[PDB]
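A.B. asks: Quick one: the structure is below, questions incoming.
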Amino acid sequence: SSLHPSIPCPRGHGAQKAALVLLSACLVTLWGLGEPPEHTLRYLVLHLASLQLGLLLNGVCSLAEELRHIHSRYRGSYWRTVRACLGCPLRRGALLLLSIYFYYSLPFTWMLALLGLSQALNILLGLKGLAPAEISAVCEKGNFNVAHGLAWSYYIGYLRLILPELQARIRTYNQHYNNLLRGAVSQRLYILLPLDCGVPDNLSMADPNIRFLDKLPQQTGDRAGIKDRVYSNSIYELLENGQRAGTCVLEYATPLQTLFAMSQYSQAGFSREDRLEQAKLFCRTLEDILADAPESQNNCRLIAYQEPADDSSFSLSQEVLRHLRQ
Amino acid sequence: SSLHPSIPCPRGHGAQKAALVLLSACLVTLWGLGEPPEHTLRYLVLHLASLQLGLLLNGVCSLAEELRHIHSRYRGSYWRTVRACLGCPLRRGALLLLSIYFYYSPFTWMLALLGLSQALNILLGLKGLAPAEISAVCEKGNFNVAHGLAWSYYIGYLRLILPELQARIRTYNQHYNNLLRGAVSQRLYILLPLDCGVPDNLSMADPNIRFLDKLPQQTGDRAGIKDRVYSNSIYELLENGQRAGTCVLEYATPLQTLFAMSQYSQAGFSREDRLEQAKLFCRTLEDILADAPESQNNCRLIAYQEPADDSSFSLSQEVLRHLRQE
Amino acid sequence: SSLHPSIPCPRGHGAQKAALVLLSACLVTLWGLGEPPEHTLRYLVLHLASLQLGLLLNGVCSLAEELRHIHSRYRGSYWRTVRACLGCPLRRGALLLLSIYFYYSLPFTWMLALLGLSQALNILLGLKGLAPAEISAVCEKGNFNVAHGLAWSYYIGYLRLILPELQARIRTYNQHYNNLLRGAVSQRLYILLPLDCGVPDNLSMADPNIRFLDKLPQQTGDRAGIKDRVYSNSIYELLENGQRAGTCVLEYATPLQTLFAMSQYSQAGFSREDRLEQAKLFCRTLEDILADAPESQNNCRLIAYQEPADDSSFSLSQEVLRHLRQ
Amino acid sequence: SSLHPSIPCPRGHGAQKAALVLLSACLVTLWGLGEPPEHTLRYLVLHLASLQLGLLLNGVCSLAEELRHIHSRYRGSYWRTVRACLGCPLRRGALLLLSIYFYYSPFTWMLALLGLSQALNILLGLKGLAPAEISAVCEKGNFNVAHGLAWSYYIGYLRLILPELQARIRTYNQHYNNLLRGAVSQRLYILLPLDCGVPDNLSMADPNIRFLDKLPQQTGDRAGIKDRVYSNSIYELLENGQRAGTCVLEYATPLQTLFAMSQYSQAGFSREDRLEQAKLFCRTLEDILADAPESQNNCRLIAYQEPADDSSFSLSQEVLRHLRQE
Amino acid sequence: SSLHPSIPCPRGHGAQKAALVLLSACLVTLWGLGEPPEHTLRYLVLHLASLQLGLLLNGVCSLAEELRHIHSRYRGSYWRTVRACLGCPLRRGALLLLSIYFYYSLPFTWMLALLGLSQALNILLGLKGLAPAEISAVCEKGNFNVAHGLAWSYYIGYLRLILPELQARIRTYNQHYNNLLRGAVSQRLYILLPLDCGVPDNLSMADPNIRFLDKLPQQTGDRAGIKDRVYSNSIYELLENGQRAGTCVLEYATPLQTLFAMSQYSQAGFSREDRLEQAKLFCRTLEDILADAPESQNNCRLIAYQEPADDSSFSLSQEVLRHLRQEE
Ligand SMILES: Nc1nc(=O)c2ncn([C@@H]3O[C@@H]4COP(=O)(O)O[C@H]5[C@@H](O)[C@H](n6cnc7c(N)ncnc76)O[C@@H]5COP(=O)(O)O[C@@H]3[C@@H]4O)c2[nH]1
Ligand SMILES: Nc1nc(=O)c2ncn([C@@H]3O[C@@H]4COP(=O)(O)O[C@H]5[C@@H](O)[C@H](n6cnc7c(N)ncnc76)O[C@@H]5COP(=O)(O)O[C@@H]3[C@@H]4O)c2[nH]1
């Protein structure tokens, strides 16, 4: 939200207000007409009970398929494999008893046969699907994305490991290896987030002004059974109108390159328009992660930019220098 | 279906078979009863029309939410919003027209009742999804963290280190490794525990694993980072105090990420989800490496489960077993 | 209440005055309408009696579960099991007998079945819960917080042990070890309570002026099976506009660090919006405890501060000096 | 569940089973009696609506108290106060609007009676909670003293000293310990008396306990204090006057805090609450240490209950047993 | 309770069971006669309302006096006086407001005048008093006894100060001045609790077989502005049929001497039956206090004895001797 305006805000409570308005409208419409109050209640109760009897058939149909993986997903317990499909077997049983009592006392098997036939037609023809705007809410409320996992892996593997040790290297470099004639490299490690999934291997391209300057001292650790895992960084110069203007550290994000490469392979099943919404979500998730980390923005900065379609004299140098202003 | 018996198989079509059995039973029961089919046809058409109108009302209520995110999610276009909320404007309109044309088969009273019921369902949250259906749609649409983690792993590590492993092994064996020392074999062995407990070093939890020597590095450039390094390790296997063989051992860092996500509260990632994604990650790697150009001829996958009773389980014996049939 | 304006005051009697106003209004309304005064009394009695016959059903439903932990919670007493669920078994028995007499003489079996259905549906569907502002009163009236235990632990373990002997160390240091060139360290050990639970390890950070000077002679004791438990403190200087202003003894409060760290683990079940309410309650409990302690405020000072979000030129040195003025 | 049989198990689902049995009996009784179901539906709906109106009136009465803490507890917002007192404004509004519409199934007279009865309940204190319901809500929501104490213990002591215990023990054995003296085993032993009577030194309560020597210290910086120190001890176990072995012993200090909280009158802490919290603290530590990375492989828990008849209970045997099956 | 059979046990719930039996009998009797339940309920309501209106008049009469000590007992607040006299002003106000409505709709000023006369006659004549068996109940419930204060004073002033150091004092006396030729002084200080409050000054009297041998090393402390307060004890020996049987550390209980001496002065207002009532409650409270103290029963416990009415050759030497036997 605060990085770039095109980042969507989290979904809120907007359907509920529309539901309230619709409820009030239908209630006043019922009041304006002539019909007994008891008949409306009875019909509403029957409709509600039918909508609940229409889910047990779907649950049994789903169980008829889920029972084949009892030894692979539900250990060996029938209680778990029935709880995974038919909600909770305690509320559901009472609801079933009440529904059958209200449906049997108020041609009885005819309705059962018709409900079964309708449910079978719905499940076979596939009429009961999910809208694209509802999947995007169910898979975002429950964290069912790829960007969430990528952001958490990035944080855990890189930021939780180099950020505390960042100052101890730059401070030593600025005195031992950096000449007093050259300006000292700035703090606040900078990460660039191109909202296009285009991550060049080298930073020299796409901007003829930034040039590779020097190295940084490396650090060593033990991870996942492999020792001497070396982390190294680099420093780039900023040439403004042909003359040096400042120095900093520029970083891309490898997960963006991974998202870009996913859209090309056929086995991935990743569409071209998915790697854009995931790219948008990744930045928000990473910013949220960094907001409350103990190693806060005191050592890092984020830069998000969208490449103009008309090439309105856009240059990375202007953005990075404007960031270096703060 | 070969790495471990506990890995589940993809879902089949048992739901369709259960649906067909239910449809046959309903048709037989209706045939047994005495009634003309015209009434059944009329009632089925009315039920389908009611379901269509309910879906339309639900979509209309949902439309009130995404209209505030139009400038960021769906762009300034007013058509993509309705296309996402509904799915197909033309088909939806045709279906609505067909459904409302059969009103001749107190007319607004039914519409008011349907609206009232739909608003109640929206407000009270009675239209939730069982976990067995959420998992099904997520697996169908590739909405798992494990899928993204596996693809990132394959693109970033295996696709870069697999081709050069043979050359590195041969050069190490010729230049440094002696004839007295057992020659390091090919087919890099990857350890994939289905518990996500990844120790920092292999020396612990197995006294018979000892570090032997390192291996030459490799240099590359990625995401603007100059001179990215990669490293490996060589470990020796001891059998009753005597050496039995030598190979190259590795864990899976994404398993470490999956384990670490479950402890933080901001990740919102549970404990059983850890096991389920752990089991799915190995399946995804097997599927990806099944037809990868750098196929299984260059690396082997080992999946093991720690026994609950701790019946003297040794990883050295496990890896030696796969070493025998190398 | 006197530390910071943000600290809440104890809950009082406002619900009682609102209840009195509602009682008067409803009494006047009843007087203004036309109905026999006997009917009002009879209906009020019947309502009050049904609300008491509807509590034994809940009590028995609870006692169906409380009898499984008899040997582990209630020794072996059937009398003490029914005393934890059903209040007191004498007043309750008399109330039951009177309720039956009143409800039986004023289709009697019909009402019992309806009460049973209503109570069972309340228990199953969960319609009878607690608002967040009634739990917050019932668990604060009876001292059911985390901050209560943490504050009493802090007192008992630290301040009941070091405060009385704080004079005999400062006095010895000031004259044997403190040079006459340096100003004497002031009395009244100062405690900082950040209402953010963000507790840095070293005091040099977060304010570039306070700098570590030296230590104090330590004291020892034997506690809980460990002998020679060591307590030590430290002395900090306050540099004003480049020059020294005074000296004091500075401490954070470690239970705040515990409250912060609890909110990041997943098994804690302790939210990010809770460790601010508890942080504001811990300070109140400490102030109340130290108000009446014999080792009173003549030896310690409390400083509560909330970090501005806009960075309104806040410096801890200014607040510490302001309190040192007195 | 293994530490001692007296430790309770977490609450299950007996209330729901009893509720189902009660609902089934009520439904069967209603079927046995002769009456149309429409009356049952009407009366059930009316009862539920009256309950909802009563809850709303109670919420409005409670709102008269939380509006004088707006600038301290709920921030400058008027919506959080209502959300806390009521719970869900949109759902509450829908439920109220649907509830009052069913009055058509002297109308202000019933509202006056409901208000009068609710005011009587508030004033006279007739809606209190039995202790076995307060206990249930507290244990569900983690509103215990022992929860905070156990998490404080784990974060402040064990998570800091457990990794280095092996190194300290090994250095003590190599540098100082002789071969003639028995080797001190691993696995720091923690005694958890479920009586909160913690003696100052173990030389009392068992003549067979003799202090042998100390262990090398540990040093760190925490909360602005320079060089906090940690220390442990080594004890010798005598069998019939002869040495049998050695171990590293400790009590649990939070038990001492729990005991000392119950003597003061300001704490408001009873003498049965002490035993309940003491038996809950052990359960919480066992849960925490079950899945920690520094698991039970470095420490052991010993819970013992002092016999009432004093049947010659010797703590040395209790320690020696676990030493045997180490 | 377990100290002597004569010590009473705290009151429980017998009035409540009698109340349930009475309630059930009254309910059955009402069911056994012909009368509409409407009358049976409205008469009960009127009875309760009249009782509440009477309580308020009594409270106002009391407030007319309690408002005079306003600057001495209730600081300066007109509201704490009302809180002390008339219970709680909100519940009481609600009960008033509800009581009027039922008693005004169900000759209305006449009944108010009759209630006023009845309440004034009760206050003046004194018909409403308290039986001596419920004053005792409320005093014992709220801890309004002389013996409560005396027992807590005894504990806090003496035992909490000397019990921990008794072991060191005994040990030093044993290795320094005590010879192994004689019996070593046993541990576990013994306290005698005569339930007659007759405490003689010197233990040599009232039993010729108790003779005083030696003192004990002193203990010194500072208390309440007095420098160097000192404590000392004495050691006694028990002679069996002319032969020494053992050695103990004997003591009476001084608060018993205070309870006895308080009953001779006429200004104290302390009777001779009250002395016996309090002497059996001081022991109960002291044992309850010593049961849950860290300086527990391992350092000392009590010995209660009642002098026989017939004087059947009592010998407290036998009692202390048998306690010595049961110690081992
Ligand atoms: N700028 C930069 N410098 C680094 O050294 C570095 N190392 C990792 N990263 C990125 O942070 C995250 C950490 O990945 P993780 O360890 O969880 O899984 C890693 C790991 O399983 C494997 N892998 C990558 N590099 C190595 C390596 N040297 N050794 C072993 N495994 C490796 O491939 C996965 C993804 O790596 P990248 O897809 O290139 O980007 C990573 C990743 O997004 C780095 N980014
Ligand atoms: N600044 C500072 N210096 C101290 O010496 C100190 N000692 C205690 N405290 C804090 O006061 C309270 C009393 O500690 P307690 O013994 O009751 O529980 C302690 C105790 O059970 C255990 N523990 C801590 N330090 C030791 C220690 N050296 N040895 C044994 N156990 C220890 O871990 C619990 C929590 O310790 P902290 O969470 O770091 O904060 C403590 C605590 O809140 C201190 N605070």
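So for chain B, numbering is Swiss-Prot's, and the shown residues are 4-108, 116-336, in order.
Quick check of the header: electron microscopy, 3.3 Å.
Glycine residues also receive a Cβ, built from the backbone N, Cα and C atoms like all the rest.
Relevant sequence annotations retrieved from Swiss-Prot are reproduced here:
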- B:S162, B:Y167, B:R238, B:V239, B:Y240, B:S241, B:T263: 3',3'-c-di-GMP binding site (BINDING)
- B:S162, B:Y167, B:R238, B:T263: 2',3'-cGAMP binding site (BINDING)
- B:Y167, B:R238, B:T263: 2',3'-cUAMP binding site (BINDING)
- B:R14 to A: Abolished ability to induce the production of type I interferon (MUTAGEN)
- B:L30 to A: Reduced homooligomerization and activation in presence of coumpond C53 (MUTAGEN)
- B:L44 to A: Reduced homooligomerization and activation in presence of coumpond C53 (MUTAGEN)
- B:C91 to S: Abolished inhibition by small-molecule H-151; abolished palmitoylation (MUTAGEN)
- B:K150 to R: Abolishes ubiquitination, homodimerization and subsequent production of IFN-beta (MUTAGEN)
- B:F153 to A: Partially constitutively active mutant that promotes the production of type I interferon in absence of cGAMP ligand (MUTAGEN)
- B:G158 to S or V: Partially constitutively active mutant that promotes the production of type I interferon in absence of cGAMP ligand (MUTAGEN)
- B:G166 to S: Slight decrease in c-di-GMP-binding (MUTAGEN)
- B:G230 to I: Renders the enzyme sensitive to 5,6-dimethylxanthenone 4-acetic acid (DMXAA) drug, leading to activation of the STING1 pathway (MUTAGEN)
- B:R238 to A: Abolished cGAMP-binding. Abolished ability to induce autophagy (MUTAGEN)
- B:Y240 to A: Abolished cGAMP-binding (MUTAGEN)
- B:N242 to A: Strong decrease in c-di-GMP and cGAMP-binding (MUTAGEN)
- B:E260 to A: Strong decrease in c-di-GMP and cGAMP-binding (MUTAGEN)
- B:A277 to Q: Abolished translocation from the endoplasmic reticulum in response to cGAMP-binding. Reduced phosphorylation by TBK1 (MUTAGEN)
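Could you tell me the structural context for the features on the list?
C.D. replies: Reduced to three states, the DSSP call for B:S241 (3',3'-c-di-GMP binding site) is coil.
Using a 10 Å Cβ-Cβ cutoff, B:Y167 (3',3'-c-di-GMP binding site) registers 15 neighbours.
Under the three-state DSSP scheme, B:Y167 (3',3'-c-di-GMP binding site) falls in the helix class.
All protein chains included, B:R14 (mutagenesis position) registers 17 other Cβ atoms within 10 Å of its own Cβ.
B:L30 (mutagenesis position) falls within a helix when secondary structure is assigned with DSSP. Its Cβ placed at the centre, B:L30 (mutagenesis position) has 14 other Cβ atoms within 10 Å.
Following the DSSP three-state reduction, the secondary structure of B:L44 (mutagenesis position) is helix.
The Cβ neighbour count for B:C91 (mutagenesis position), using a 10 Å radius and every protein chain shown, is 10.
Its Cβ placed at the centre, B:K150 (mutagenesis position) has 10 other Cβ atoms within 10 Å.
In the three-state DSSP classification, B:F153 (mutagenesis position) falls within coil.
For B:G158 (mutagenesis position), other Cβ atoms within 10 Å of its Cβ number 27.
Sequence-distant neighbours of B:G166 (mutagenesis position) (same chain, 6+ apart, CB under 8 A from its CB) do not exist here.
Secondary structure at B:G230 (mutagenesis position), taken from DSSP and collapsed to helix, strand or coil, is strand. Residues within less than 8 Å, Cβ to Cβ, of B:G230 (mutagenesis position) and separated from it by at least 6 positions along the same chain comprise B:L170, B:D237, B:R238, B:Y240.
In the shown protein chains, 22 other C-beta atoms lie within 10 A of the C-beta of B:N242 (mutagenesis position).
Taking all protein chains in view, 21 other C-beta atoms sit within 10 angstroms of the C-beta of B:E260 (mutagenesis position).
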A.B. asks: Between all pairs in B:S162, B:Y167, B:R238, B:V239, B:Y240, B:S241, B:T263 (listed as 3',3'-c-di-GMP binders), what's the biggest Cα distance, rounded to the nearest Å?
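C.D. replies: Farthest-apart Cα atoms in B:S162, B:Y167, B:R238, B:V239, B:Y240, B:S241, B:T263 are separated by 19 Å.
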A.B. asks: DSSP secondary structure for B:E260 (mutagenesis position), reduced to helix/strand/coil, please.
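C.D. replies: Assignment for B:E260 (mutagenesis position) reads strand.
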A.B. asks: Count the other Cβ atoms sitting within 10 Å of the Cβ of B:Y240 (mutagenesis position), across every protein chain shown.
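C.D. replies: The answer is 18 other Cβ atoms.
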A.B. asks: Between C-alpha atoms, which of these mutagenesis positions comes nearest to B:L44 (mutagenesis position): B:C91, B:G158, B:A277?
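C.D. replies: Closest recorded candidate to B:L44 (mutagenesis position) by Cα: B:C91.
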A.B. asks: Out of B:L44, B:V239, B:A277, which of the recorded positions has the smallest number of neighbouring Cβ atoms within 10 Å?
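C.D. replies: If we count Cβ atoms within 10 Å for the recorded positions B:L44, B:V239, B:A277, the smallest count is at B:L44.
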A.B. asks: Taking the recorded positions B:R14, B:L30, B:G166, B:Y167, B:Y240, B:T263, which residues show a Cβ-atom distance to ligand 1 below 6 Å?
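C.D. replies: Passing the 6 Å Cβ check against ligand 1: B:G166, B:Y167, B:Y240, B:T263.
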A.B. asks: When C-beta separations to chain A are restricted to under 8 angstroms, which of the mutagenesis positions B:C91, B:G166, B:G230, B:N242, B:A277 qualify?
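C.D. replies: Listed mutagenesis positions meeting the cut-off: B:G166, B:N242, B:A277.
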A.B. asks: Whole-number Å only: compute the distance from the Cα of B:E260 (mutagenesis position) to the Cα of B:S241 (3',3'-c-di-GMP binding site).
C.D. replies: 11
A.B. asks: Looking only at C-alpha atoms, tell me how far B:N242 (mutagenesis position) is from B:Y167 (3',3'-c-di-GMP binding site), rounded to the nearest Å.
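C.D. replies: Cα-Cα distance, B:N242 (mutagenesis position) to B:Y167 (3',3'-c-di-GMP binding site): 12 Å.
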A.B. asks: Sorry to bug you, but what's the C-alpha spacing from B:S241 (3',3'-c-di-GMP binding site) to B:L30 (mutagenesis position), rounded to the closest Å?
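C.D. replies: B:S241 (3',3'-c-di-GMP binding site) has its Cα 67 Å from the Cα of B:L30 (mutagenesis position).
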A.B. asks: Of all the mutagenesis positions given, namely B:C91, B:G158, B:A277, which is spatially nearest to B:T263 (3',3'-c-di-GMP binding site) at the Cα level?
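C.D. replies: Considering only the listed mutagenesis positions, the nearest one is B:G158.
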A.B. asks: Using DSSP and three states only, what is B:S162 (3',3'-c-di-GMP binding site)?
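C.D. replies: Once the DSSP labels are grouped into three classes, B:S162 (3',3'-c-di-GMP binding site) ends up as helix.
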A.B. asks: Distance between B:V239 (3',3'-c-di-GMP binding site) and B:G158 (mutagenesis position) at the Cα atoms, whole Å?
C.D. replies: 23
A.B. asks: What does the structure give for the C-alpha distance between B:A277 (mutagenesis position) and B:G158 (mutagenesis position)? Integer Å is fine.
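C.D. replies: Taking the Cα atoms only, B:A277 (mutagenesis position) lies 16 Å from B:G158 (mutagenesis position).
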A.B. asks: Show which residues of the chain containing B:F153 (mutagenesis position), separated from it by at least 6 in sequence, have their CB under 8 Å from its CB.
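C.D. replies: Same-chain residues close to B:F153 (mutagenesis position) (Cβ under 8 Å, separated by 6 or more) are B:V147.
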